[PDB]
Amino acid sequence: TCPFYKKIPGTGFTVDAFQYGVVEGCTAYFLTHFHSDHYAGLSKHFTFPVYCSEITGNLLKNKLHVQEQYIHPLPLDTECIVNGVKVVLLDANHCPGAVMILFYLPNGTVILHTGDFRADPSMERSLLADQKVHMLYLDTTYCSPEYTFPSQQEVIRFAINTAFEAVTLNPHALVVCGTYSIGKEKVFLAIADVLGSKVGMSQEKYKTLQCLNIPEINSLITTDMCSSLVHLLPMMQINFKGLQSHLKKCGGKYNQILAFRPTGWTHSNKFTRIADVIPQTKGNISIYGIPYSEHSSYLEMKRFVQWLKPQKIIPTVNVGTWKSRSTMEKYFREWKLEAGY
Ligand code: NI
């Protein structure tokens, strides 16, 4: 049974609600982004209208085989009427094709559903500037002040400088980057660009990337692993055992691995600056965990909510414990008392 925080009142709509069977009253199912916790339950046998971005709809058609007649792609930043209700999709600054959804209810209520997002001051000049929001369905993944991490640009600067140094010292080093979903593509694309290489990967991963409308992608990626000095591997293989095994397969072309694991936040963020990050090393293998987030930090979240001034907040993450819920509610009230709304 579908939980309340996935339903949009006053409509026939649900958000990210595909794992509950046929939801009573639902005439259109919205999908914010192509991450498995959110698409859980979609497959080629789905027969109700799915509304989403163009990129999400490429992934549904080619990776999940959803039939074309049930996929309804909407342009961004454009007022659209769906089953008699005005909606807008906005870029969520999450993974490729991820959106926030603005719903203009027939009674005058305005609802923003963030999906998953990384709040940014650029959102203060989208179509959100123009009107009041009554209800905010909020991605609360990192809603506590201990959750700090650097900008994506500082993280990428670290990665490119680390990779370029290592490979200039040893031209026979291979770089490997872990992946298990879409998102975070700038990590491996920025490192390959500084090294003058295409990125090499499995046919399954190449297929996924080919759905993402990235400019000039054919110039940036390949399935010919032998021609590439930046490889992608599943995240589960980014360990000393799995990397040893990979280095054997490369036919003595390489004699060292430098590997990256983009994580979200880890507790080493509560002590160490990005500049001071060091790898774990065993012989000719080194592994860097880098804090590349596609979710809001606490400060970024707070800034966004204090600017938007919603009347009511409904969290969509960390909802399963009373301690989490109470924590989140306390910070919402602080934010409102501090800013005066
Ligand atoms: Ni996500």
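Shown for chain A, in order and in Swiss-Prot numbering: 700-1040.
Header lists the method as X-ray crystallography, 1.3 Å.
Each Cβ is built from the backbone N, Cα and C atoms, and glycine gets one as well.
Applying an 8 A CB threshold to same-chain residues 6+ apart, the list for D838 (mutagenesis position) reads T813, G814, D815, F816, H994, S995, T1015, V1016. Here the residue is the original one, but Swiss-Prot notes a mutagenesis experiment at this spot, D838 to N: Impaired nuclear focus formation, reduced interaction with PIAS and increased sensitivity to cisplatin.
In Swiss-Prot, the entry for mutagenesis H994 to A states: Impaired nuclear focus formation, reduced interaction with PIAS and increased sensitivity to cisplatin. The structure shown retains the original residue. Around the Cβ of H994 (mutagenesis position), 22 further Cβ atoms fall within 10 Å across all displayed protein chains.
Annotation note: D838 (mutagenesis position) sits in a coil segment as assigned by DSSP.
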